[PDB]
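**Q** Okay, handing you the structure first.
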Amino acid sequence: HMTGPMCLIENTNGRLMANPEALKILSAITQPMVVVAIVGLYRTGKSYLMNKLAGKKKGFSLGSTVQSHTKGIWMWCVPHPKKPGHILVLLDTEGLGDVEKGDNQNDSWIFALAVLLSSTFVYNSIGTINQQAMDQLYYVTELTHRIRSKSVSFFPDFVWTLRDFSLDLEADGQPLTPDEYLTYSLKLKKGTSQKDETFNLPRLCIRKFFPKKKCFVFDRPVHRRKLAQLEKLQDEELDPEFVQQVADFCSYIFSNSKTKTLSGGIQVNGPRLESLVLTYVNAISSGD
Amino acid sequence: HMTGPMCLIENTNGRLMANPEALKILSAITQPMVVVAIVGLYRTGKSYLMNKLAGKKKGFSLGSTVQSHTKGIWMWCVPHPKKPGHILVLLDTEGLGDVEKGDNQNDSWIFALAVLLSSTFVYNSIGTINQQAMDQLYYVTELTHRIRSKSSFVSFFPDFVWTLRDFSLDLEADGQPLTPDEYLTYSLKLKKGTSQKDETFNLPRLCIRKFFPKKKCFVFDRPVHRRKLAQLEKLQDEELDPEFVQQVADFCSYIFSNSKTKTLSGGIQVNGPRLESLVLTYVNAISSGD
Ligand SMILES: Nc1nc2c(ncn2[C@@H]2O[C@H](COP(=O)(O)OP(=O)(O)O)[C@@H](O)[C@H]2O)c(=O)[nH]1
Ligand SMILES: Nc1nc2c(ncn2[C@@H]2O[C@H](COP(=O)(O)OP(=O)(O)O)[C@@H](O)[C@H]2O)c(=O)[nH]1
Ligand SMILES: [Mg+2]
Ligand SMILES: [Mg+2]
């Protein structure tokens, strides 16, 4: 179908704008869509990983340096490898926490669209699950509600991805599967005090918002850094357990991600996505 | 004399408290003190790097899992290797962002003490410099000021080192090479001037650039190529990536060579007891309710 990705939402001087040439494309796509989005801190291997879902080396473009690379949000519409008659829609996001940009508001808008447009949301981090991440995920989650405001589940399913993973998956003595880890980290605290409650308040809203959760670890894809010629490498050349792990991740998405859905049940196709995108983007550029 | 570290500030159920048996010790030490602290997200190889300043293996203890390890603040006193008649004091901190704890105001207190007790403050992070980091650094910085109050061009604010761990990426920008320092000042570079959201930027980059006089940055390549990472207290330098050895050596050399003597305001040099009594002052100052 589509040979490479194109920018869906442009990001210039803190204005987010739909790119009309993508809407023109969405608007022609009649099949239902599974939508996968990914976000995380910047320089964190997101675009590389998205590309593995499209089963191509080279697509969403990479960038090698300390400078951020992906700006705005890029979509890529491809045939669904495992659900005949569906399109897979990949969303690649500008990474959070650019110091070049120094703009948390803007971060939050992008984060929010991702969650809003997606039927599987993919939060990417390096090494550990981390409270500053928890936090932000909560904040954006609440934000999402407030955006739906202007204008049997349809909230997206969730995946945490852990990169360059090093540490023993172990805790309080006993082994952990990546999923036991992720629920360890949303594990509510006994009962009440009021700081027993401070806690919980994020963990609750997160356990509620995302029906399905899943988690995957990933070893460094290469032992030195020949880490920068990565658009170019086969799979011999990579650490085999990274290839194992990727494969596992792709199979989960292909086999579990659901068809994107509006409220009241209707399945989202091209034009229904086009219309969301406008709706949500128009909502952001007006008055809270 | 001091053979291994010792908890200086206990952290139990969200109340921090000085450890008497460690003041008893400080109270006996009468040489001047260079103080180096380190903080950063948890599980980030802080305690390891810290041992390197003491030139030992084994010392501050490590932990190899996803759970956090170092709790409170550990101190460790030792000769200074370059500055005769001084003591080097090392301060290893509880890492930030523990999901088990889920408690930022506790984080912040601990951040804040490190900054307060130190003459060289070392901020440790994985991979990149990163706005949520700079943000937090700013927040604490302006928290520092507030704690100092609750206690009444030639200055006594700590010097600053950013440490970047498991560093992968090209040090390159806008087309032109970068040294680790050029990176750090790249990140604190002020925006051209005028307008509003121009000055919402800037506002943290200002306070940092004022607060910390000297600034330095160091990169650090993953110690080992597999993950025999997890025994590490017990590997000799042959067995490590020899560019990480290089880099540790270079960072040690800077600390030893450049970290100043810790100083009260009005100029007095800090020794054992004057630390004992800073620790107490700052710790009591946190146990009221601002
Ligand atoms: N250390 C590390 N680097 C990676 C990984 N995956 C990709 N990279 C490299 O990190 C750089 C930026 O990749 P990218 O996907 O653009 O990061 P993004 O900004 O999150 O999109 C590229 O040189 C990638 O080859 C990884 O899993 N670990
Ligand atoms: N990936 C990685 N691991 C490290 C590095 N340095 C130490 N480690 C390992 O990370 C684990 C935790 O070390 P530690 O210093 O206690 O982390 P801390 O929580 O920040 O104190 C140990 O297994 C260390 O051997 C590093 O530079 N990179
Ligand atoms: Mg990218
Ligand atoms: Mg530690």
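Using Swiss-Prot numbers, chain B covers 6-157, 171-308, in order.
Quick reminder: no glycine exception, Cβ is built from N, Cα and C everywhere.
Relevant sequence annotations retrieved from Swiss-Prot are reproduced here:
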BINDING   B:45-52, B:67-69, B:97-101  GTP binding site
MUTAGEN   B:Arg48 to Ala  Abolished GTPase activity
MUTAGEN   B:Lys51 to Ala  Loss of GTPase activity. Constitutively monomeric. Expressed throughout the cytoplasm, loss of vesicular accumulation. Impaired ability to promote pyroptosis in response to T.gondii infection
MUTAGEN   B:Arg151 to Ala  Reduced phosphorylation by PIM1
MUTAGEN   B:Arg153 to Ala  Abolished phosphorylation by PIM1
MUTAGEN   B:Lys155 to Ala  Abolished phosphorylation by PIM1
MUTAGEN   B:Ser156 to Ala  Reduced phosphorylation by PIM1, leading to hyperactivation and Golgi fragmentation
MUTAGEN   B:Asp184 to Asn  Strongly decreased nucleotide-binding
MUTAGEN   B:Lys209 to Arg  In 8KR mutant; abolished ubiquitination by S. flexneri IpaH9.8 when associated with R-207, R-210, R-382, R-562, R-567, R-573 and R-587
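Help me picture where these features are in the structure shown.
**A** Take the CB of B:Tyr47 (GTP binding site) and look out to 10 A: across all protein chains shown you find 25 other CB atoms.
Spatially close to B:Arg48 (mutagenesis position) yet at least six residues away along the chain are B:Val71, B:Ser73, B:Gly100, judged by Cβ distances under 8 angstroms.
Classification of B:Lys51 (mutagenesis position) by DSSP places it within a helix.
Residues near B:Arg151 (mutagenesis position) in space but far in sequence (CB under 8 A, at least 6 apart, same chain), listed by position: B:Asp308.
On its own chain, B:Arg153 (mutagenesis position) has B:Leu121 as residues at least 6 apart in sequence with a Cβ closer than 8 Å to its own Cβ. B:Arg153 (mutagenesis position) carries a helical DSSP state (H, G or I).
Residue density at B:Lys155 (mutagenesis position): 13 other Cβ atoms are found within 10 A of its Cβ, drawing on all protein chains shown.
Around B:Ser156 (mutagenesis position), a 10 Å sphere centred on its CB holds 10 further CB atoms from the protein chains shown.
The Cβ of B:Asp184 (mutagenesis position) lies under 8 Å from the Cβ of B:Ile131, B:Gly132, B:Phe238, B:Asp239, B:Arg240, each on the same chain and at least six residues away in sequence.
When secondary structure is read from DSSP and collapsed to three states, B:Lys209 (mutagenesis position) falls in the coil class. Taking Cβ-Cβ distances under 8 Å and a sequence separation of 6 or more, the neighbours of B:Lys209 (mutagenesis position) in its chain are B:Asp216, B:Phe219, B:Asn220.
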**Q** For B:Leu67 (GTP binding site), which residues in the same chain are close in space, meaning a Cβ under 8 Å from its Cβ, but six or more apart along the sequence?
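**A** Once residues fewer than 6 apart are set aside, B:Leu67 (GTP binding site) is near B:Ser52, B:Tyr53, B:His74, B:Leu250, B:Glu251.
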**Q** Is there any among the recorded positions B:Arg48, B:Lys51, B:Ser69, B:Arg153, B:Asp184 whose Cβ is under 8 Å from chain A, and which ones, in sequence order?
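**A** Filtering B:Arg48, B:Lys51, B:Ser69, B:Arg153, B:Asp184 for a Cβ under 8 Å from chain A leaves B:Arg48, B:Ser69, B:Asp184.
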**Q** Which whole-number value in Å describes the separation of the CA atoms of B:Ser157 and B:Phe171, between which 13 residues are not modelled?
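**A** Cα to Cα, the distance spanning the unmodelled stretch is 22 Å.
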**Q** If you draw a 10 Å sphere on the Cβ of B:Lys51 (mutagenesis position), how many other Cβ atoms land inside?
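**A** So the number of other Cβ atoms within 10 Å of B:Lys51 (mutagenesis position) is 25.
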**Q** Mind telling me which of the binding-site residues B:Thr49, B:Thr98 has the densest Cβ neighbourhood, counting other Cβ atoms within 10 Å?
**A** B:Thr98
**Q** With every protein chain in view, how many other Cβ atoms are within 10 Å of the Cβ of B:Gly100 (GTP binding site)?
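**A** Its Cβ shell of radius 10 Å holds 26 other Cβ atoms.
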**Q** Between B:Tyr47 (GTP binding site) and B:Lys155 (mutagenesis position), how many Å separate their Cα atoms?
**A** 29
**Q** Given the binding-site residues B:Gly45, B:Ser69, and counting only Cβ atoms in the protein chains shown, which has the most within 10 Å of its Cβ?
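**A** The most densely surrounded of these binding-site residues is B:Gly45.
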